[PDB]
Every structure is written in C-alpha cells, then in structure tokens.
Amino acid sequence: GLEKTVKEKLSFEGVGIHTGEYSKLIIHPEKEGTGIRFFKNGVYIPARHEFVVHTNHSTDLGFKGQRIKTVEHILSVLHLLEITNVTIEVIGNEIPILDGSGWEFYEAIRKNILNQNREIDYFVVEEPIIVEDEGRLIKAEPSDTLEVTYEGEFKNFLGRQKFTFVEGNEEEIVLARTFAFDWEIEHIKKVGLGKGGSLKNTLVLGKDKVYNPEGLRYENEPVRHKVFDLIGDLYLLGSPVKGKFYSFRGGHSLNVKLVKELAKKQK
Ligand SMILES: O=C(NO)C1(COc2ccc(C#Cc3ccc(CN4CCOCC4)cc3)cc2)CCOCC1
Ligand SMILES: [Cl-]
Ligand SMILES: [Zn+2]
Ligand SMILES: [Zn+2]
C-alpha cells in the first residue's frame, strides 16, 4: 500500500486510564519518510521499541525526560489503518483511554486519510521465532498478510478463548475494550496505576460476575482486546508489519521482547 498521513489536524481528549489525568492529543500530518512519532514539551519521541520505558500494565515511551503512557491503542489504530507518517502531540502524560477501545480514534482517522506518493516498506517477518516468559509464549512466522491470534486462559468464568485477526477484519477488534479482573485491582492501585479506570472505560470482571451493566460487547471481548494491544506493540517495529503471530497469554512485556528480538535479527 501507499504511505499515508492525515488530511488535517485531528484532536482527542479525556482522562488517561493509569494517571487518571485529563490529557489532549493533536495528530499532525507529516511528509513521506517521517514515521510515527509523539511530541511532548518540545521533544520528539519516535514510536519505536528503543524508546520503551515501561511495559507493566501498558506500553510507555520516553525520551530526554519526556514520557507518555499507554501508547498501544492509538498505535494499534494507526497500524491497522496503515498510517505511516504522523506526529502525535501530547499535552499531558498519557494517551486518553476514551471508551476503552480504539473506536473513536479509528472512526475519526479513517475518514481523514491522505494517501502519499511512496509505497510502504513493510517490516516483513523473515523466519519463525518463539519468545517465552513464565508460561506465556509468542510465536511469529512469515506471512504476506498481517495475521494475529491471541489465546487466553482466564481464571474466571471465561476460561479458555482464542481470537484471530486477519487483514480486512479491523472492525472486529477496534471496539473491544480494555479489561480488568476485580481481584487484581488492589495491586494495580497499589503500584500507582489504574487511577482513571472506571466502568465507563473498562470491562471489569469477577470470578463469576460482569460488573458493567451494559455487559460484554462480544463474548470474547478480552481476547479481541489482547489482539488489538499486540498489533499496537508490533508497530514499535517502526513500519506496518507482515507476519503471522500467535500469542498464548502474552502481555506488553512479552510483546516488546518479541519486537526487540525481531528487530535485532533483521537489523
Ligand atoms: O489494555 C491494556 N493494555 O493495553 C491492559 C490495561 O490494564 C488495565 C486496564 C484497566 C484497569 C482498571 C481499572 C478499574 C476499573 C474500574 C474501577 C471501578 N471499580 C470497579 C469495581 O467496582 C467498584 C468500582 C476501578 C479500577 C487496570 C489495568 C493491560 C494488558 O491487559 C489488558 C488490560
Ligand atoms: Cl506492576
Ligand atoms: Zn503489576
Ligand atoms: Zn489495551
């Protein structure tokens, strides 16, 4: 496909899930070859794995003393739409969580795409690889299309569930919301996270209960969301990705470990 930017500046705002602070984004058009980067307080932070500073409960980037939490949702949307050149100006410390999904970003960006004059140079997975950490595993292998499967093994009523994204099915994962288990909320608060989490932006589940009165958007909403997160973390390779991925219980730490191993192997 062609490299793409946005036709005009696009703004989003609201509370961040971890900081609980209100922040604002401005997405700016950029020329061919710029890449995806964030901008905060005069500093450009490329959306690349070298700038990862934290991976527990979100993927966060930093450079030169400026940090931005929770980049994975906006990056997943840009990856799915194949937007390749843009500056995400952040006024605040975190990307707004909005409803917990990528929907509002997706709908707004998709209607504002500007095709550019060069083709995309994809990051093409060249050979099979497996990364592992304490029972969690991710496998990547060659594919002409981006294909991503996540399999979860939940310790509640959901049990085992799997979901596969393929190209053309972006609408199947951009509405799946971030989620949390009630027995884990004390830990996330104790480590200074989840300050913006509420039933308005998170699907909260108990051992047997669904807290949200509106219920699940899909019976497998959590694994759809985990696929969505992994697609965002894969964009830290610095180019849209062609490969087939399978994650068993992966999280941001393992997603970034895979990205760094793929990047080292091919560059
Ligand atoms: O989406 C992701 N990363 O991209 C992941 C974000 O982690 C998180 C996402 C959300 C949270 C949270 C929260 C939270 C939500 C609601 C209340 C309010 N209470 C609910 C119980 O009743 C009383 C009122 C209180 C707290 C915590 C962590 C990390 C990877 O796993 C998927 C989720
Ligand atoms: Cl932690
Ligand atoms: Zn933790
Ligand atoms: Zn997420």
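Chain A is numbered as in Swiss-Prot; shown residues: 2-268, in order.
This deposition comes from X-ray crystallography, 1.2 Å.
For all residues, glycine too, the Cβ spot is worked out from N, Cα and C.
According to Swiss-Prot, the features are:
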type: ACT_SITE; residues: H253; note: active site, proton donor
type: BINDING; residues: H74, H226, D230; note: Zn(2+) binding site
type: MUTAGEN; residues: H19 to Y; note: 22-fold decrease in activity
type: MUTAGEN; residues: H19 to A; note: 20-fold decrease in activity. 2-fold decrease in zinc content
type: MUTAGEN; residues: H19 to Q; note: 2-fold decrease in activity
type: MUTAGEN; residues: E73 to A; note: 10-fold decrease in activity. 3.6-fold decrease in zinc content
type: MUTAGEN; residues: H74 to A; note: Almost loss of activity. 10-fold decrease in zinc content
type: MUTAGEN; residues: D234 to N; note: 29-fold decrease in activity
type: MUTAGEN; residues: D234 to A; note: Almost loss of activity. 1.5-fold decrease in zinc content
type: MUTAGEN; residues: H253 to A; note: Loss of activity. 4.3-fold decrease in zinc content
Within 10 angstroms of the C-beta of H226 (Zn(2+) binding site), what count of other C-beta atoms is obtained when all protein chains are considered?
-> 27
Around the Cβ of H19 (mutagenesis position), the count of other Cβ atoms that are within 10 Å | 24
Those mutagenesis positions among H19, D234, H253 lining ligand 4, judged by a Cβ under 6 Å from any of its atoms, are none
Long-range same-chain neighbours of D230 (Zn(2+) binding site), Cβ under 8 Å, sequence gap at least 6?
-> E73, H74, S77, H253, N256
Check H19 (mutagenesis position) against DSSP and tell me helix, strand or coil, would you?
-> coil
Around the Cβ of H253 (mutagenesis position), other Cβ atoms found within 10 Å total 21
Measuring Cα to Cα, tell me the gap between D234 (mutagenesis position) and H19 (mutagenesis position) in whole angstrom.
-> 18
For Zn(2+), residues beyond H74, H226, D230 with C-beta within 8 angstroms of the site's Cβ centre include exactly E73, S77, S102, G103, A177, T179, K227, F229, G233
How many whole Å apart are the CA atoms of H226 (Zn(2+) binding site) and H19 (mutagenesis position)?
-> 17
Reduced DSSP assignment, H253 (mutagenesis position) | helix
Can you see whether DSSP assigns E73 (mutagenesis position) to helix, strand or coil?
-> helix
